[PDB]
Each structure stands twice: as C-alpha cells, then as structure tokens.
Amino acid sequence: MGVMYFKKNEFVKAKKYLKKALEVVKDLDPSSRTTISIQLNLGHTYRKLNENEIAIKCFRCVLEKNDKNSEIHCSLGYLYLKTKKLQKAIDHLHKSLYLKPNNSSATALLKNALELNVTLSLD
Amino acid sequence: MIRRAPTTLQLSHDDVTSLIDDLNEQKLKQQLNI
Amino acid sequence: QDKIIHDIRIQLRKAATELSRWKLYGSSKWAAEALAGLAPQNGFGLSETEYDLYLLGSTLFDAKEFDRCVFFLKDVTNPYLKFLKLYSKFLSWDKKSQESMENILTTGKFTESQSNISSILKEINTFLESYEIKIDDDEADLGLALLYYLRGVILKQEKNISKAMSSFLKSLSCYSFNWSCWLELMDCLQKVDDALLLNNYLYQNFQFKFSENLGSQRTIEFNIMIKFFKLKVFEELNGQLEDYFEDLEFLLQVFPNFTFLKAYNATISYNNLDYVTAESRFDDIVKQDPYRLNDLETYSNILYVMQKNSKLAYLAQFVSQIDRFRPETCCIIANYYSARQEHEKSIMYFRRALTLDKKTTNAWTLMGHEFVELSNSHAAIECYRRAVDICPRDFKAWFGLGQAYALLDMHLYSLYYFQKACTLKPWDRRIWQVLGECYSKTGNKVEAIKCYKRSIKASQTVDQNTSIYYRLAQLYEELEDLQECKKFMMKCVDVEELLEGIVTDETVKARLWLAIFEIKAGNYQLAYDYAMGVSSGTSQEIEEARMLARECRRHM
C-alpha cells in the first residue's frame, strides 16, 4: 500500500501506512528482506519529501544492518549531495560502484561530485 | 505458501538527472560572482 | 620501579596463561615474550560436568578441527566457554570468506555469503542481554571481556567502526593486559583528530575495573602498556605528540633487551628516513634474537633503498633457511627479486605471502608497485585499492592510486586520492608538489599556489626547489601577475649561485625569459647581462640568447 501511494505521488498516505506497518512489526522481522525493505522505502519517501535528516539517520541504520547493498550506498550518496557533504559521500559512491559494476546513475552522480571537488577550494 | 520480495524502489534516472542539472547550475553561477 | 616492576611480573604472568588457555595465540605470544625481556596462579569458574567440555573444546581447536568444536558446545550456559564456540564458529566462516574480486588477485586462478556472522552478532547480543551480570559496576570478570572483544571485532567486519570502539573500550575496562584487543582498536581510528579525542576519553571518561586488576594498575598513568598504546598510535600516524618522548624513556628503562621495543624504536628511524642509523638499530636485534622473524621485512625495505643487494641476498638466504612459509619470509624474498629488476616474479612471492594473512603490513602496496613497472596500470590500481579498504591509514596506498591515475589521461580522480593522502602525511614534500601539478589541470590556479608555496617550504633542500620555482612562474603567467613571475624566477636564478652554478636546463629557460622580459621593459643593459649567462644547454637556447645579446647591444 505504501509503495503504491508513493507511485501515485501522494507522498503522505504512503508514509503514514508505511509507518503503521513498521510500528506493527517493530518486535519481529529484524532481518530477511522485511525490515530492510520497509525502512529503505520510508527513507526514500522522506527523501522525496525533502526531509533529509531522519532520512540520513534511517539510511545509516539500514546500512549498519546490512552493508553489502549498492542501492543503500547510492541513495545515501544522493542524500549527501543534496546537502554539502561531498567528503562523506564520494566514499559511499566509491563503495557502491565497487559492489555493483555498472550503476550508471551512480556513475553520473560521482562524476558530478568530481567536478564539484574541482570547483571547491576548501582548505 | 511463500512470500516474494516486497516491492522496493531506488533512485530513478529522471530525479538524478534533475539533481545533476541543478548541481551544474550552482557549480556554474557562483564563479560569475567570483 | 621497586615493587612496581614486581607487581607487573605477577599480573603479566596471568595475562600470559589464561590468554593462552582460551586460545588467543596472538595476545599470549606478546605477553609471554614480555616475561623474558622483563628484568602458578590458577582459577576459573567451572563445574566438573562443564570443565570436561572445555578440555573437549580446547583440544579440538588445537587439532585445528574448528567446525566440530561448534557442534560439541551447541548448548552451553557458561559465561565464557560460550566465547570459545563462537570464536571457532567465527573463524570457520572467515576462512571461506574471500571476496571474489580480491580473490582473483589473491590467487590468479581467474575463475550464507555473510549471514552467518549476522546470526553470530545476534547470538552474542542475546547472550549478554540474558546474562546474569552486565558490564556495569565491579561485576564481570576476565571471560566477559573476551565476549565483548569478540563482539567488537565482528562489529568491525560490517564497518560499524563507531560502535566498534565502544565495545573494545568496554572490554578493556573490564580486563586490561590484553595486547590483541588493542591491535584491533588501532584500525578503528583511520583519522588523526579522533585520536586526541580518544585520548581525552581515556584520560577523563575511561576507568578501570580494579577488582580484576592488581594494585597500581587501575590508575591509567601507572599502567605500563597505556604507554604501549601511546607508542603505537604516534608511530602509525605522527600528528601532534603528547608526552611521547617522556613516556618512551620510562618504558625503555623497564623491559630490558625487549626485542619488540627495539624493533619499534628502530622502526621510528625508518619513519624518519634515517637509514644509516636504522640499519645499526636493526643489526643488533638480529644478533640478539636471530630466530625472531617479525618485522624483518622493514629491514629488507631499507636495504632495498640502500641497494646493498649483496647484504640483502644473505639476509634472504638466512631468513629462508629457518622458515619458508611465514608471511615475512615470502615478503622479503619478493623484495629481493625487485632488486634484481625481476618485477614479473616478485608478484608470485608477494602472492604467496598475501594468502598467509590477507591482512598484513604494507605488502599489498608493494605488490602494486611491481605491476607499475610491468605497465599493467590496471592490476596495480585495483591492487592499490585492496590496501585502502583494509588499512585506510596507508600513505603509499593512496599515493599509488593518484600516481597511477596521473599516467591515465583523466587526472580528475587523482585529485581526491592525493587529498586524502595529503591529510595523512602533510609533511612529505613530494605529495604537495605532485598535488599542485595535477591540480593545475583543474584551472583553479589560485588554490594550486597555496599548495605550490607550501610544497617549497616543506621541500627543505633549496636545490630541489629550482625545478618547482619555474612551475610557480608558469602558473602566475596564466594570471595578470607577470611581475610575480619574475620575482620567483629570479629566485631560482639566485639558487644557481647557491647550487654552485649548476646552470641546469631549468634555469636556462629562466635566464632567457628574464632577458626577453627585460627587453620588453626596455632594460637592455640588464637583459644583456643574463644574455651571456646562458652559456650551456641546447643549441636553440644558445642562438636565441646571442640574438638577445645582439639586440641589446644595438640599443645601447
């Protein structure tokens, strides 16, 4: 239901239903494609809602739950490039490309971060 | 009875291209000020 | 000293035995070896029905039958015998836990994944949560620290560094005098400013469990190895040292003829690039402990710089005589083949050494350098990557990537790699200059100067600054600062006087440009003076200088 209401670009009822689902399943399903799926979907909805802070926190907790995932790294890098934290995002892009060969969108994102690093002149 | 993977969506191409275009915008305007 | 050294002996004797008892080879080896350099208390919480399993578990582990031991301790409620099973369970997974890409280089064969430890991590959390006494208060004992230490190391596996330090520091508060625990703590830093923050935590927030420890050891500054902790951190990365020299002297007075200190003490010279003193400091330790093989590869590395191949070969012959499959033994041999310009074969021996530990000292990096001479430029770059993820504190690993990407047409990826290594070792004169040279492609000429000017200051010797002086003028030429081009280009002319008139090609271009510039400024007599200064070089510079000299005279 949350995935659908995200598809219809409502971005509100999707979040509410997804939060209800996770609050139902706080105790159980610590792993096995259930908690990770719902949490990543909620974080992606928060990203679409431009609320990036709890987005960062939830993406971080998902990543610490499971490390080997290209999508989690790519989305966390997207979140960081939304802000100005290039130093902490290009490593994540590095890891995402390391995990999965192509990641064309991730390749473009990392390239852009490259021209940013050229552009910036931080001490 | 078995459950399959629940539907999950990642960053699309349209939104990342929107971000790349915007990010070119703020890597392009500021050096004019400089 | 007085009773302080005596109090160490008794408690250090402990740290040698129980660590060996519950199968921690690495920690017990350091502690027991410390007994020799230093100038049967028994006890454990066990029942007769349970003591038997410990004998069963321990000897199966000794026979290296790891996986059977896990089954035979399936249901154990002992506070710390459970550690032995999980330790066996963890290693059974590890040996088959080889990443596919690294494995191709690890072997060259060219041909459930990680969920076990997730269960392992959940098991340890479940056990401690349900355990009778937590870590708080004066409760807990030696075995509890092992559980947290095992919990800490597994946390590092999923790159959960932030929580990893909490577990490790927690484990060590309960029990100290475990060397192996602090070794893993080192890999948790990967940064410089956190070290002092971690140091502040130790000085103020950290506290010891005096219940287990002996007298004069709960206090941090009376502890002897917190000095060892401080020694290791300030050698892996210099940064800003605090009481480094003063504390080093005290620990030298105690522990006479301790090989490990001398190796570390001598290793400091290598970090300081004082090769002549380093060999002498290595040479004695060979005489004292010929059969000690740890950190002899460093002795090989310095000999590689000195290119004393005759000396190195006997070292290689001597080392291989007494053991042929220890990681340093293969490492030194692969270094030897490099001296013989046989770069194609040094890979093979480095490959053999790598499979022994797969987390060694900077042996991954040396493997990459040999590929560079083979012009592979693609094995080496991904090779240099493997050093990064294992040890992100390695200067050479980061440098190799930037250096290799410099040969690649794109230079953009190289800037970031050099930036990280710049933070790691800002003291190096080469890195700042190389970074500035690559940074010129960016077109942000302003930032390169700040890098370029720092390179010159850090370059010490002025003779080598002549080449980089010309680079300053070239970049300033891109800006409306042609006067600034002259003031630094006249500096490299001045260095020629300091360099006894080496009149190299670098100042040849410098001298001719000044004459042309002064001719454009109308100073014919001044430009005529530098016209005869170009008395050597290629023919084109000679004829141009004479043309300048001829033109200057006509205007006088």
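For chain C, we keep the numbers from Swiss-Prot: what you see runs 6-44, 75-146, 182-626, in order.
Keep in mind that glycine also has a Cβ here, set from the backbone N, Cα and C atoms.
Sequence-distant neighbours of C:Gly80 (mutagenesis position) (same chain, six or more apart, CB under 8 Å from its CB) are C:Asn113, C:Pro114, C:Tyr115, C:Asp211, C:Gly213, listed in sequence order. According to Swiss-Prot, the mutagenesis experiment C:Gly80 to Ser carries the following note: In CDC23-44; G2/M cell cycle arrest at 37 degrees Celsius.
Annotation of the published mutagenesis C:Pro114 to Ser in Swiss-Prot: In CDC23-41; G2/M cell cycle arrest at 37 degrees Celsius; the original residue is retained in the structure shown. For the recorded site, C:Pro114 (mutagenesis position), the DSSP three-state label reads coil.
Quoted from Swiss-Prot, the note on mutagenesis experiment C:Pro114 to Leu is: In CDC23-53; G2/M cell cycle arrest at 37 degrees Celsius. Of all Cβ atoms in the shown protein chains, 19 besides its own fall within 10 Å of the Cβ of C:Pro114 (mutagenesis position).
Counting Cβ atoms from all protein chains shown, C:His439 (mutagenesis position) has 18 others lying within 10 Å of its own Cβ. Listed in Swiss-Prot as a mutagenesis experiment, C:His439 to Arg is described as follows: In CDC23-2; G2/M cell cycle arrest at 36 degrees Celsius.
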